[PDB]
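Here is the structure we will look at.
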Amino acid sequence: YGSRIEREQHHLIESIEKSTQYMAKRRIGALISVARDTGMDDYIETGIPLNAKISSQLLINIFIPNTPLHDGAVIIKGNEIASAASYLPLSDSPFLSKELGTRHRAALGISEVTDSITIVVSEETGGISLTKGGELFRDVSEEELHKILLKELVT
């Protein structure tokens, strides 16, 4: 019961790590929000429902540019990719650097009103960023991404 969950959470982390590394190298923009205690059903409803098993391959295929599923956020809920091409609210923060794009503003926006963990791949730089509780972790290393995902997603 609780042991099966740990396997699922590590698979989720690995799937995020592999897919964002693939997308970062190719400068494919991506926006992946993982729901936690705060429901995100209201934003899942804005996307295209997938209700799919989590995998690095499916995450990569979702974000391929100019495809039906890429234009918005993936939302992960429990052990599923719930929706793709979903809306996330844009932060009104003037503290967010003007160098960062809409993906970053939307990740910051959802992090201000939920406890989700949101991962961004920049299509401009390939840098990977994370938002949590209204804060931005900009351009994190693979080691840093791993430690944060471990701390925040393995419970």
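What you see of chain A is 101-255, where the numbers are those given in Swiss-Prot.
The backbone N, Cα and C atoms fix where each Cβ goes, and this holds for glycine too.
Per Swiss-Prot, the features are as follows:
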BINDING   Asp171, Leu188, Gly201, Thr202, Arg203, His204, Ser222, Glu223, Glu224  ATP binding site
MUTAGEN   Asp171 to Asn  No c-di-AMP formation (construct without residues 1-80)
MUTAGEN   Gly172 to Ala  No c-di-AMP formation (construct without residues 1-80)
MUTAGEN   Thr202 to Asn  No c-di-AMP formation (construct without residues 1-80)
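When the recorded positions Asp171, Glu224 are compared by the number of other CB atoms within 10 angstroms of each CB, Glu224 has the fewest. Pairwise Cα distances among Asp171, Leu188, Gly201, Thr202, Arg203, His204, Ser222, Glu223, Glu224, which the record gives as the binders of ATP, peak at 20 Å. Neighbour count (other Cβ atoms within 10 Å of the Cβ, all protein chains): 14 for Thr202 (mutagenesis position). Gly172 (mutagenesis position) sits 8 Å from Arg203 (ATP binding site), counting Cα to Cα.
Residue pair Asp171 (mutagenesis position) / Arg203 (ATP binding site) shows a Cα separation of 10 Å.
Neighbour density at the Cβ, taken as the number of other Cβ atoms within 10 Å, is lowest among the recorded positions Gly172, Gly201 for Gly201.
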